[PDB]
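A.B. asks: I'd like to ask some things about the structure below.
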Amino acid sequence: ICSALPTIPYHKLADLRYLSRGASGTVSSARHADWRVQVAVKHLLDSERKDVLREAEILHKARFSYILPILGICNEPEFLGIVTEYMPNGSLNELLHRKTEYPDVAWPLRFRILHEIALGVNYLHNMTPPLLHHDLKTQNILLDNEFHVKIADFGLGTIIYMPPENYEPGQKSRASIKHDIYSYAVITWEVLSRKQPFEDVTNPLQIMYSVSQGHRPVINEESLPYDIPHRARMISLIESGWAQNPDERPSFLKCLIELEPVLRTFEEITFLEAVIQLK
Amino acid sequence: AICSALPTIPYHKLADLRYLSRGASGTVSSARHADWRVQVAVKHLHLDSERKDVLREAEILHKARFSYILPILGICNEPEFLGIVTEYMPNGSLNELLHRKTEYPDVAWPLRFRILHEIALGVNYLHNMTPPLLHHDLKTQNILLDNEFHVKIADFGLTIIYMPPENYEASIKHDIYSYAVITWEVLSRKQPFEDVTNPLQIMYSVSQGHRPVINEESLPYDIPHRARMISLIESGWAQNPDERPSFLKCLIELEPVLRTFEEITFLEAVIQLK
Ligand SMILES: C[S@@](=O)c1ccc(-c2nc(-c3ccc(F)cc3)c(-c3ccncc3)[nH]2)cc1
Ligand SMILES: C[S@](=O)c1ccc(-c2nc(-c3ccc(F)cc3)c(-c3ccncc3)[nH]2)cc1
């Protein structure tokens, strides 16, 4: 059973407005003149033409509840762009570090975010053939209208989410199914702390040296208080994921099985209250 | 062509397969994917014609992918079991939200209008497909509600109160008729044709140009946007199919209404249901 991705005439997008730069390109918001929905458009050589068409192919094949939904492709002599559902609430990074805009980010939502990132990345790994993210960062973990996760920019510059064996990449590191879990371990640490990993450190070059030595962000009372739900299980999960040996790192499936009970300790209502709190 | 193949799910990967209800084609059960770690819904009949009917529904769902259409996760196609796997909708259907008044004494206006906006967005996407895909069985019972009380339409392109009189015998003007009745029902929270004992009495009444009662009792004068909504309902359910609006027009009418509601009003209409 095959589903073709719709082709969207550029002239069908109205109210086109700049939002930001994406992974590679500009991200604009617009509205579909016929579908009557708000959309996001990622737009930018006939070499770079197959580049945009590759992301579109990946998003289309990687379709799932925690992966950014692609609506169609603009493929015209005058314009090339990917059209997706519009994500109103930015990225994880901005929820985590825009502390004036967001003074509180409730534990139910934080853990829900973590659970959804794992459910997302895991789906990529369970595809046939396995799809690898390799650039999982807080900046590309997008938040929908009700602050649910949509992962983007996978399978296509902050080194803090990079495993040390990828610093000088080989064929083995670029095919490594244990890169994403290191990134996830740094994100988990960052989410539970609301702190910038290696904040104290001056050079990103310096970070690379200590990270390659063995140093990870600090796991202590100051960064991760004792009042953190399931702290022991969490700290175990982080340290297990950012393990210097790729072979000593858990799969996303193993983490999920560990996270499933954690999330069940939060009353359904608390997730909804956490969201209302951000508004 | 950018093609995507619908995943094949092995029946052994669908754990805790516990019954939910029935559905148009067959039985609806809830389950969990072993590897993906998510709650899912499975649709299976409880024979070659039935097999071709099931795969056609799954082809429709996979081709009709949009924000307000039930998202299909994969096909479970084995000799032991044949089922359609989709996301799990934990909040029932629009029918239950409207008529389970004990469970839901208050269903706030922002949410009712959002629900109507999203049914129209879903049906409008179908009509905009190439070729246009007509629903022809739009009813409150197959308008599903997800985790955030957003609409997901199901049982499209495959009870008599949502059927236009001319259909009692494939026009693009059928769905708007159904939509007009659903709108009446969402705004009133009343069963269309309350007094009627036999579905034939409804069918007779409708064919004679009669419709669910628009009065102060069915539609209180304090309903937001009452004049506009009545006008959309009355045009939608016109005896003349040609006097009925397109879903585009129907959406152009609804857009100024939805702009009057801030996102928080939707969040607090949902928390009130909890
Ligand atoms: C009341 S009757 O008219 C009726 C019709 C359809 C359904 C009904 N059909 C489905 C359903 C499931 C999978 C499919 F592929 C197609 C439809 C669901 C469903 C989907 C996701 N999560 C929970 C339930 N509910 C239930 C009752
Ligand atoms: C600057 S950081 O690297 C960064 C990376 C990606 C994005 C970013 N990329 C996208 C985006 C859009 C379309 C695609 F096809 C792929 C990604 C979005 C997006 C999607 C839907 N609604 C709003 C925004 N945001 C924003 C910031």
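Following Swiss-Prot, chain B shows residues 5-50, 56-167, 189-199, 206-310, kept in their order.
From the backbone N, Cα and C atoms, a Cβ is placed for every residue, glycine too.
From Swiss-Prot, here are the annotated features:
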- B:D146: active site, proton acceptor (ACT_SITE)
- B:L24, B:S25, B:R26, B:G27, B:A28, B:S29, B:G30, B:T31, B:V32, B:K47: ATP binding site (BINDING)
- B:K47 to M: Abolishes protein-kinase activity. Reduces FAS-mediated apoptosis (MUTAGEN)
- B:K47 to A: Abolishes protein-kinase activity without preventing ability to activate NF-kappa-B downstream of NOD2 (MUTAGEN)
- B:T95 to W: Abolished ability to activate NF-kappa-B downstream of NOD2 (MUTAGEN)
- B:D146 to N: Abolishes protein-kinase activity without preventing ability to activate NF-kappa-B downstream of NOD2 (MUTAGEN)
- B:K209 to R: Decreased polyubiquitination (MUTAGEN)
A.B. asks: Please list, in sequence order, those recorded positions from B:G30, B:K47, B:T95 with the Cβ less than 6 Å from ligand 1.
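C.D. replies: B:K47, B:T95, in sequence order.
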A.B. asks: Among the mutagenesis positions B:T95, B:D146, B:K209, whose Cα is within 10 A of the Cα of B:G30 (ATP binding site)?
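C.D. replies: Candidates kept after distance check: none.
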A.B. asks: Roughly how big, as a whole number of Å, is the Cα gap between B:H50 and B:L56 that 5 unmodelled residues would have to close?
C.D. replies: 11
A.B. asks: Determine the straight-line distance, in Å, between the Cα atoms of B:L167 and B:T189, where 21 intervening residues lack coordinates; round to a whole number.
C.D. replies: 15
A.B. asks: Could you tell me the C-alpha distance between B:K47 (mutagenesis position) and B:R26 (ATP binding site) in angstrom, no decimals?
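C.D. replies: Approximately 9 Å lies between the Cα of B:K47 (mutagenesis position) and that of B:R26 (ATP binding site).
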A.B. asks: For the binding-site residues listed here, B:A28, B:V32, which shows the highest count of neighbouring CB atoms within 10 A?
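C.D. replies: Output for this query is B:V32.
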A.B. asks: Taking Cα atoms as reference points, which of the recorded positions B:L24, B:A28, B:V32, B:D146, B:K209 is nearest to B:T95 (mutagenesis position)?
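C.D. replies: Going through B:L24, B:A28, B:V32, B:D146, B:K209 one by one, the closest to B:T95 (mutagenesis position) is B:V32.
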A.B. asks: Quick one, can you pull the C-alpha distance from B:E199 to B:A206 in angstrom, nearest whole number? The 6 residues in between aren't in the model.
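C.D. replies: Across the 6-residue gap, Cα separation reads 12 Å.
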A.B. asks: For the recorded ATP site, whose residues are B:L24, B:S25, B:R26, B:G27, B:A28, B:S29, B:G30, B:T31, B:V32, B:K47, find every other residue on that chain with a C-beta no more than 8 angstroms from the centre of their C-beta atoms, and list them by sequence position.
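C.D. replies: Once B:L24, B:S25, B:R26, B:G27, B:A28, B:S29, B:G30, B:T31, B:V32, B:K47 are set aside, the remaining close residues are B:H48.
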A.B. asks: Quick check on the recorded positions: of B:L24, B:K209, whose CB has the lowest count of neighbouring CB atoms inside 10 Å?
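C.D. replies: Checked B:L24, B:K209; of these recorded positions, fewest Cβ neighbours within 10 Å: B:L24.
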